[PDB]
Amino acid sequence: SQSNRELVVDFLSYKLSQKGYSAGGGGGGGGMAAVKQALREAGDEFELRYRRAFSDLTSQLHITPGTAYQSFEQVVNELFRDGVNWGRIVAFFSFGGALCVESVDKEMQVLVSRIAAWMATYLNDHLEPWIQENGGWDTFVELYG
Ligand SMILES: COC1(Cc2ccccc2)CCN(c2ccc(C(=O)NS(=O)(=O)c3ccc(NC(C)(C)CSc4ccccc4)c([N+](=O)[O-])c3)cc2)CC1
């Protein structure tokens, strides 16, 4: 709660900055710090390895003004259908970023605000329970820092 929310905005703003665009950055606003970085690099290397797979993921969802949060959670469960894991999770963050980057290409920067929220809810009702039973995020940074 809250904490995870900060990570989203950070990861999002970061993914956007990579494409030139910008937004409410959060690299040194709240806390975490190490986590934000660990997750930042991870998402970068992750996509680099699975450039093909992920490419299909983003194509399995076209976020639009008339899109229900359900559709989103439906596409995020398929990945976590065979149990949750640090890696598969790292993708979730990347998935949200892609959808956002696409929302900006179609002149729709008012969606990123909604996408960020959707990720927060899904994180605090599907991943939070697990992350807590895996040594919190501190473990993710200690293993994949
Ligand atoms: C086809 O099924 C898939 C593709 C897919 C299916 C459906 C929808 C979307 C995608 C499902 C998604 N997927 C993978 C592939 C591997 C793992 C994996 O190795 N997980 S892990 O828990 O073993 C791990 C390994 C390495 C790192 N970090 C390193 C050491 C820095 C390497 S870079 C990296 C980062 C994060 C994840 C993986 C690599 C981290 N981590 O940082 O959390 C975590 C997880 C999902 C590709 C196949």
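Sequential numbering from 1, following the chain as shown.
Cβ atoms are placed via backbone N, Cα and C, with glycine included.
According to its DSSP assignment, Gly87 (mutagenesis position) is helical. In sequence order, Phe46 are the residues near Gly87 (mutagenesis position), counting only same-chain partners six or more apart with C-beta under 8 A. A mutagenesis experiment is reported in Swiss-Prot for this position, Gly87 to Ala (Swiss-Prot position 138), and the note states: No heterodimerization with BAX.
Among the sequence features in Swiss-Prot, the mutagenesis site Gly97 to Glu (Swiss-Prot position 148) is noted as follows: No heterodimerization with BAX. Non-local neighbourhood of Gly97 (mutagenesis position): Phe11, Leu12, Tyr14, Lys15, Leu16, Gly43, each in the same chain, at least six residues away, with C-beta under 8 Å from its C-beta.
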